[PDB]
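Engineer: Got a structure for you, questions after.
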2 protein chains.
Amino acid sequence: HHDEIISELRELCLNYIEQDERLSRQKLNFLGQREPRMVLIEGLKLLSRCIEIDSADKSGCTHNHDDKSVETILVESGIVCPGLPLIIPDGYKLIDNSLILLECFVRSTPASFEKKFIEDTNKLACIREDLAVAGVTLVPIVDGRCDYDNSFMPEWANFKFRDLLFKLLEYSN
Amino acid sequence: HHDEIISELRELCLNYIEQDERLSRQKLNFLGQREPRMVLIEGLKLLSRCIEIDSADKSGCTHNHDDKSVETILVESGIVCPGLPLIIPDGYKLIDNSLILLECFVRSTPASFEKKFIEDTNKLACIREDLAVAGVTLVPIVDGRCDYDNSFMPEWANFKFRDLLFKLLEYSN
């Protein structure tokens with residue numbers, strides 16, 4: 001049954017995902033879903049959020065909890081940068097006149113890993129000069145990962161959570 | 001003749017490598033060599049230094065000009081971190097209580113690119129906790145590149161410089 005899969009996903013979320021406050025909102029969004037395709041989508045977002053927070057912590061920056069744009073981040077610290085592409089980083093840290101910007105990703109093949117690393121590098125590089133004129137030095141960080149492992153979940157639970165999400169995806173295919 | 005190759009390398013160094021002060025010492029070390037194997041070694045170091053400075057500038061940090069260790073960097077800012085692995089970053093920036101550490105590399109295949117990215121990531125990750133106890137937050141940056149291009153050299157000159165270094169390597173093989 002699809003209800004059994006959903007119930008297993010619920011118990012993994014509650015018992016095996018570390019109780020970090022930054023995950024609370026997404027865990028609740030996930031637990032509030034009863035429709036299989038919505039459980040699947042919120043489950044993918046939950047596992048992605050674990051990876052992003054893990055990357056922000058390892059990179060020494062603040063996880064972009066409320067999906068703020070670079071434009072928004074600078075405005076909130078009293079920095080005016082007019083005419084700037086829409087970039088939503090995974091992490092950020094405005095320190096003195098330096099703006100740490102973090103992009104993280106997961107790729108499973110070396111060729112897709114390198115392609116994505118170069119794309120994320122170019123994405124951040126595009127705003128270096130725009131920030132420089134506003135007196136801000138870009139510190140761009142690209143964190144590429146080869147798997148979906150993170151500090152908030154034991155490896156077996158992360159694997160089981162992905163196995164259950166796949167069964168839910170098959171049920172909706 | 002090997003003297004013709006050396007003379008061509010000399011003119012490329014002087015006429016086609018941008019006159020950035022951070023390259024001056026290595027350009028002079030290179031120009032002072034007359035033996036083929038020493039011209040080759042100093043030429044590889046020169047092209048590597050162009051890439052490292054280019055990475056430090058793009059990463060918003062200071063190029064590690066005098067190959068200082070992490071231990072040394074912290075001592076010079078009045079930060080005592082006792083018992084720390086020997087790590088010489090390509091770049092650094094101590095800002096407030098945050099230590100930006102930069103590792104850069106060039107790899108020509110996607111598999112070697114990913115292998116090296118993960119190794120450089122782990123190298124920096126090893127000191128996160130050691131720095132954390134000394135009140136310093138590590139901001140580790142790994143800049144992987146797919147080629148030897150840099151802002152200090154036109155693409156044709158960078159290619160010719162590598163072509164001439166290869167002919168010098170063949171002469172010494």
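Counting starts with 1 at the first residue shown.
The way this entry was determined, per its header, is X-ray crystallography, 2.1 Å.
Placement of Cβ uses the backbone N, Cα and C atoms for every residue, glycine included.
What Swiss-Prot shows for this protein is this:
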MUTAGEN   B:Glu52 to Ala (Swiss-Prot position 51)  About 70% loss of endonuclease activity
BINDING   B:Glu52, B:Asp90, B:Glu103  Mn(2+) 1 binding site
MUTAGEN   B:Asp90 to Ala (Swiss-Prot position 89)  About 50% loss of endonuclease activity
BINDING   B:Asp90  Mn(2+) 2 binding site
MUTAGEN   B:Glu103 to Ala (Swiss-Prot position 102)  About 90% loss of endonuclease activity
MUTAGEN   B:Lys116 to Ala (Swiss-Prot position 115)  About 80% loss of endonuclease activity
ACT_SITE  B:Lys116  active site
MUTAGEN   B:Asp120 to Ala (Swiss-Prot position 119)  Complete loss of endonuclease activity
MUTAGEN   B:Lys123 to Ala (Swiss-Prot position 122)  About 70% loss of endonuclease activity
Engineer: Can you figure out which of B:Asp90, B:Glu103, B:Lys116, B:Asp120, B:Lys123 (the mutagenesis positions) comes closest in space to B:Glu52 (mutagenesis position), comparing Cα atoms?
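Structural biologist: So, spelling it out, the nearest of the mutagenesis positions is B:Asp90.
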Engineer: Measuring Cα to Cα, how many angstrom lie between B:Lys116 (mutagenesis position) and B:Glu103 (mutagenesis position)?
Structural biologist: 10
Engineer: Name, in the order they occur in the sequence, the residues of the same chain whose CB lies under 8 A from the CB of B:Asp120 (mutagenesis position) and which sit 6 or more residues away.
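Structural biologist: The list for B:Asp120 (mutagenesis position) reads B:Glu103, B:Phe105, B:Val142, B:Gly144, given in order along the sequence.
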Engineer: According to DSSP, which kind of secondary structure is B:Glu103 (mutagenesis position) found in, if we only use helix, strand and coil?
Structural biologist: strand
Engineer: Could you round the CA separation between B:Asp90 (mutagenesis position) and B:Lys123 (mutagenesis position) to a whole angstrom and send it over?
Structural biologist: 13
Engineer: List the other residues in this chain whose Cβ sits within 8 Å of the Cβ centroid of the Mn(2+) 1 site residues B:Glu52, B:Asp90, B:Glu103, in sequence order.
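Structural biologist: Apart from the listed residues, the neighbours are B:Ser55, B:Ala56, B:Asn64, B:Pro89, B:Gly91, B:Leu102, B:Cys104, B:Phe105, B:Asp143.
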Engineer: I'd like the number of other C-beta atoms within 10 A of the C-beta of B:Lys116 (mutagenesis position), please.
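Structural biologist: There are 16 such Cβ atoms around B:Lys116 (mutagenesis position).
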Engineer: Report the same-chain neighbours of B:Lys123 (mutagenesis position): residues 6+ apart in sequence with Cβ closer than 8 Å to its Cβ, ordered by sequence.
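Structural biologist: Expected: B:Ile87, B:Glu103.
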Engineer: Give the helix, strand or coil assignment DSSP yields for B:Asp90 (mutagenesis position).
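Structural biologist: The three-state answer is coil.
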